[PDB]
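Encoded as structure tokens, the structure appears first; notes follow it.
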Amino acid sequence: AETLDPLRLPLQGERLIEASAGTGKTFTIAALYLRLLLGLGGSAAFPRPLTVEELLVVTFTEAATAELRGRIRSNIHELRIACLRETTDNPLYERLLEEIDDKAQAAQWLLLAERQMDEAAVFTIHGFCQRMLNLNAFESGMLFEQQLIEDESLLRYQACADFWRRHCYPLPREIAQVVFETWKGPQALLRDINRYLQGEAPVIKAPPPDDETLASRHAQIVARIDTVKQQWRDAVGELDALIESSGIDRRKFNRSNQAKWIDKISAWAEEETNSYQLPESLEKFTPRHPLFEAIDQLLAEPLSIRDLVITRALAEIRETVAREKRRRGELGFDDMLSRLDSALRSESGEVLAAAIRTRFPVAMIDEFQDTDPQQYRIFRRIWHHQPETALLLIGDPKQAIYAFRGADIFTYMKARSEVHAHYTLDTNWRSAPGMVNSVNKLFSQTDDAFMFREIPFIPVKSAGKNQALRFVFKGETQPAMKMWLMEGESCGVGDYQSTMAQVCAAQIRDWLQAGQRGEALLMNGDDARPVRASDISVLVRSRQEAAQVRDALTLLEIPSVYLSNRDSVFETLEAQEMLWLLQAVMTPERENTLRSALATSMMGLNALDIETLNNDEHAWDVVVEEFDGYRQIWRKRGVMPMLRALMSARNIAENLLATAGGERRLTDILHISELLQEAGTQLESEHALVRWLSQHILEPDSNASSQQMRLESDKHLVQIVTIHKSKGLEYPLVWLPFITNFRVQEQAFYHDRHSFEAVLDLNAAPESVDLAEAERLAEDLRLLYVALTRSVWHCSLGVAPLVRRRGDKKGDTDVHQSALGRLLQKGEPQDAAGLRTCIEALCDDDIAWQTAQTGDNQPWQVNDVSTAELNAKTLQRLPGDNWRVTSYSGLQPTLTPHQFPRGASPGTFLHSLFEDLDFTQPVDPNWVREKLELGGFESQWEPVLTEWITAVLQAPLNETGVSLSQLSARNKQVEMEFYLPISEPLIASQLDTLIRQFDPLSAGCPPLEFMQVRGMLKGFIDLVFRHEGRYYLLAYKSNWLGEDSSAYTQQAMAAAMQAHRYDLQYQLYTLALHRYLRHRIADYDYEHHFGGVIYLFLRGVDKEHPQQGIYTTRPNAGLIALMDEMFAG
Amino acid sequence: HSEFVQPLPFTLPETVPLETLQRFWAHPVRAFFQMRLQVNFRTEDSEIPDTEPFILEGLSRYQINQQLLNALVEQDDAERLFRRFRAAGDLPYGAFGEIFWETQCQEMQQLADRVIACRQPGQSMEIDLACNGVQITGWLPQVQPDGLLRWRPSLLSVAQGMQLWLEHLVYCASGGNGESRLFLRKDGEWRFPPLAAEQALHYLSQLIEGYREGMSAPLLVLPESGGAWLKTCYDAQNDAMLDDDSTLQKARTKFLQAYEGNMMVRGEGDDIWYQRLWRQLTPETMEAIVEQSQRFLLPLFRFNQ
DNA sequence: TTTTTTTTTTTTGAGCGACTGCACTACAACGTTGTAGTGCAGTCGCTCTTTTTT
């Protein structure tokens, strides 16, 4: 490999950047981004400068893409400032400024980059795949709009249930017994094949043929057993083998067991006594007959139906999932990768890749260790050897720890074998040089410590500015790596975990006890820093040992937070308490739910309080009354107002904050409240939110929003973080108590060392088990490197002679089967004394060891201090006056029109019919039929409806007898919308007396009550029409439910006007028309131009009665001026 | 937040039924919650599953095993009960339901070979007792002249042993010389020998004192974890509790195993009645539960054979 | 077409591998007996990761 310079990297063809742990990878990506933007390098430069919309940056984590985009934006702004000023404070920026000859054009390009940074092409893998599928949808064959699903386990379980229904149900008993012996149900099969159903489907070594069913395999195994049974029945009754000292004389009794074995062929599991009839075992303890050879041939391979069912499940379930998502039109995360791979797999889609070469003729791919083989197949399809495009694979083979998710280091080894150039970062800027020397001493004991030929380890170099980092104790300077060797010959797993957790808790309380007195310090040159609780971090691998560390640390009065906690908030007790509280609020009549909800830990009541509440009936009456008030707030204001009034009236937030350990409970309660308020806005029903909360309690599925957050950030806490969640982070002091714990992989799923493809061996072959255990050991070594390279000042390791075998004292330990023992014992099996000598052999100034001492003196010292005085501001006056823009509604034989259905919707339909119809043109019956078809009413009403409409239109409504047909299109104006201002507070008592002074219809009609309205008033006049130089207003009313006979006289219409309170609406209409005619026509007189107001009752118009149906009223011409003076000011 | 445990006034009534004592010694904290202050935490029922039951686990398997054990204790036709359970859909479809019914019939026949090996026809009798001025009225079902015979398709647990010990105390106090036997699954057996009336009345007065103590203060007697701690510390050979540090560590290990279970078995600490009192198991409350279990659950393992 | 009641929970781990005790024969030491090796059965530790992409 070669060293990497950011200003000397040739951006041509494919380049592979190997950025080690702790190196400035995020700085190098920004430097290469500035190099691609400005076009620097000279001979090794790009042929043309590229814009922001042509630079493609690929990083998997979305927060990493956001942080990288912000860092690139800050670097763009800093380089623009340094180019405008021709000076800088950074040496790499100094060389960047020295490489360019022109300053104005580079500054203009950086300004354009700063302006176009919003349209930057910095996306994720699946985001870039979705953008390429949506953009060039023709060559791929993708829908323009689709619905992404976050969880795919439900459809996968449905397809597995469909496979179990269509495969396991019609089987007979002799096959279903073996199917039940393999798996209990489809859930165990789904748990087996869940790592293979997602992502790329692997290649099965020696698959069954497509015509072989379960019955054919069962009959083949039955015939294979029956041949051995026939050969045992033919060769029975004889014994010619020599009697050995190991061979007991009871073996014929075992043969008698075989005499009890050959009864029927309905069974599947043979006897163990056939293991006594093996020629390889009888010779080691003389076999002449080939019956022993046939028995050994029968026991050579396992008689299992499991592989055929697994192959049929992998062929059927994925196809059913794809069929269901193609029918529903949904898409998944890996479905974008599969669609892009199938698009580039086609003939025309290669030209689509050329369009991608038209789109982005460059690629900088970060985190190449977490790369699926479909992703590398796509990147080889686009950017293999084409000119003018550059490929920069920035990654680290020593950090590939996501093999469970879908990543594969063999794809990275294939990529390293395909490319020619290799570049590495020599300088390490994170850790102290002692930790760097400890890592370079531990990992370079033997050659190829990562056990793969394509993953080489290099000695890294520390930083010059961080060469004085020292973690000092009270006694002397503490070394970098301190391998705490647990004393003993052989120990278990749980006892070793408990002792190392106690040793780690003792070290934490010793570093925190001496840290608060200025004894243990972190020193950078002359600067010193005390060690707080947030500096020490414990690196674990699973959740059980994390809970063990948390319990062993809270036993010594030390609070610890879990950063890797992905548990849902709906699975705790607080969700059940919120459900009980919502059930008590929704149903407060039954006292059982209210009594069960009041005694929860959220309310904080004692047993004596519950007893006195059950004894005193008046206190329970007050409780029921305030819970009914909470229900009224919940129905009128929402979820969060009810919860805030409950937390303010009961004062449970102050009680939870005063309680030690209740802050996490209060944050979980607030998060559950926020989720309930988010889910309650989309549901109009009140019980639907309670059912949704009960469903999310019963559904333990984890979303991005429904996880637990950090309880506090101000108080320093010991942070527990897993090895996968510690990638890219930084910790001062790191403790690794369970770095010696390993796990043996049972399933045979490996990768070929030549073709670099995934090979799944369903048979129990030991070669596939060893080839999978080699990849497991490589993954454990990568996890060991990731967990070791996060410490800055000090790392501590827990070494112990752990024996995975159940034997107590066998003379050998299994530390060589772990990742740490392969580097300590140099890949050789040794003992506890051998492990101790291997620890004591590599002893330097940075690497030391000590024994594990169990002991406790005192938990901690709180050293509390009094809180500062504070108060809350109070609003002196009202936030705003009563300003509201309202309307009139806010201030308040067989076919006949009498038999018409009375409602708001038929009234609006008749209003739309009178609005859309032209008054000059005659009414056409087919138009009325088309309008009734568009509205959806009955077709039989139409010939009565058109003659009723013509009878209404023929009837004149005026004091002179003017009909509606005499009004031209210029004279009419339908649905005039007006806004009326008012600056005075509208008092009802000062307005109703002024109305009653002039309006004769206000003899009865007691006044309505409405608040002071200051602002605008909306209104919609139905019709305004002029005739012979005189304006007229016309409104329509069409409810008329209570009349069927001819009783709609002027008295009944006046009673309807007094009851429905249309007098105020008509007076505001006259005021609006007066103001409009005053504003429009100059020299306007109210008596000369205005003529009157007409109300039209549609169901009251008769052919013989011209007065019935219409209602003409004219004001006294004195109320209008006083109302204008009142509304004006 | 003050502690939920408070000394409450409680007067012991004259007539205390046997069903109240059985509901108390089945779960003491639940009986303190749902009967003294009448607070019963009502949990919502589980949702309807999206698919047919392919396996049998939980309450449905226990009900099937209980009906199969009640059918095989009278030597009835198991195939008729198989057709009855298959006609309701509670069994899996096809051959898998037949396989499940065959293995459950094998297990229940293996249990019934021990159950009806010493079974005699017995009737339900009345119990009227007067202990320390407290009247106990109730009924005991299936009282055979050999003693007490109970069978349940469950595992070896301390709550069923406490129930059998309470039934043996309420049976031996009014006549009834004979043993009391309970047969569980996986060769589990609770046996108590016959005792005199004075020792039975003394232990019944001790249980009455524990009942009247459980109504005032929450009686912290964990059956499962306390019984595991006790049987780790008890020695039946010498009839004395050991005090060495190795037994004190193994009892703490068994208590932490029985309180908080694994990822497959729901432990005793995962309960709505215990999380209301404390959120984290403190060693002071652990020693209090240990002392209460040594005070109360000691005749369970003292007379066990 | 009218209308009645009702408050009790339960259950849930099993395969892999070792420790120890009893029986069974092979073979050498002193026909018979003691020691050693192997097979079967009752009893008991132990343990089952990590995660996010619009």
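Following Swiss-Prot, chain A residues are numbered 5-289, 304-910, 938-1174, in order.
From the backbone N, Cα and C atoms, a Cβ is placed for every residue, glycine too.
The feature ATP binding site is assigned by Swiss-Prot to A:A23, A:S24, A:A25, A:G26, A:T27, A:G28, A:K29, A:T30, A:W447, with experimental evidence given as support. A helical conformation is recorded for A:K29 (mutagenesis position) in the three-state DSSP classification.
The domain 'UvrD-like helicase C-terminal' feature in Swiss-Prot is assigned to A:480-746.
Cβ environment of A:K29 (mutagenesis position): A:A23, A:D384, A:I412, A:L443 lie under 8 Å away, each six or more residues apart in the same chain. One mutagenesis experiment named in Swiss-Prot is A:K29 to Q, and its note says Subunit loses ATPase and 3'-5' helicase activity, holoenzyme has 3-5 fold less helicase activity, 20-fold less processivity.
Sequence-distant contacts (6 or more apart, same chain, Cβ under 8 Å) of A:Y803 (mutagenesis position) comprise A:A25, A:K416, A:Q417, A:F461, A:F468. What Swiss-Prot says about the mutagenesis result for A:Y803 to H is this: Large decrease in recombination, loss of Chi hotspot activity, decreased RecB helicase rate, retains nuclease activity but not Chi-sequence specificity, does not load RecA.
According to Swiss-Prot, the mutagenesis experiment A:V804 to E carries this note: Large decrease in recombination, loss of Chi hotspot activity, decreased RecB helicase rate, retains nuclease activity but not Chi-sequence specificity, does not load RecA. Around A:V804 (mutagenesis position), a 10 Å sphere centred on its CB holds 21 further CB atoms from the protein chains shown.
Here the residue is the original one, but Swiss-Prot notes a mutagenesis experiment at this spot, A:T807 to I: In recB-2109; absence of nuclease modification at Chi sites. In the three-state DSSP reading, A:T807 (mutagenesis position) counts as coil. Note on A:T807 (mutagenesis position): other Cβ atoms within 10 Å of its Cβ, all shown chains, come to 25.
One mutagenesis experiment catalogued in Swiss-Prot, A:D1067 to A, is accompanied by this note: Subunit loses nuclease activity. A strand conformation is recorded for A:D1067 (mutagenesis position) in the three-state DSSP classification.
Within 8 A of the CB centroid of the ATP site residues A:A23, A:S24, A:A25, A:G26, A:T27, A:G28, A:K29, A:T30, A:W447, the other residues of that chain are A:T32, A:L443, A:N446, A:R448.
Comparing C-alpha positions, A:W447 (ATP binding site) sits nearest to A:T807 among the mutagenesis positions A:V804, A:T807, A:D1067.
Cβ-based neighbour count (10 Å, all protein chains) for A:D1067 (mutagenesis position) stands at 19.
A:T807 (mutagenesis position) sits 11 Å from A:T27 (ATP binding site), counting Cα to Cα. Reported as a whole number, the C-alpha separation between A:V804 (mutagenesis position) and A:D1067 (mutagenesis position) equals 77 Å. Taking Cβ-Cβ distances under 8 Å and a sequence separation of 6 or more, the neighbours of A:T27 (ATP binding site) in its chain are A:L443, A:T445, A:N446, A:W447, A:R448, A:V478. Within the set A:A23, A:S24, A:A25, A:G26, A:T27, A:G28, A:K29, A:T30, A:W447 that the record links to ATP, no two Cα atoms are more than 12 Å apart, and one pair reaches that distance.
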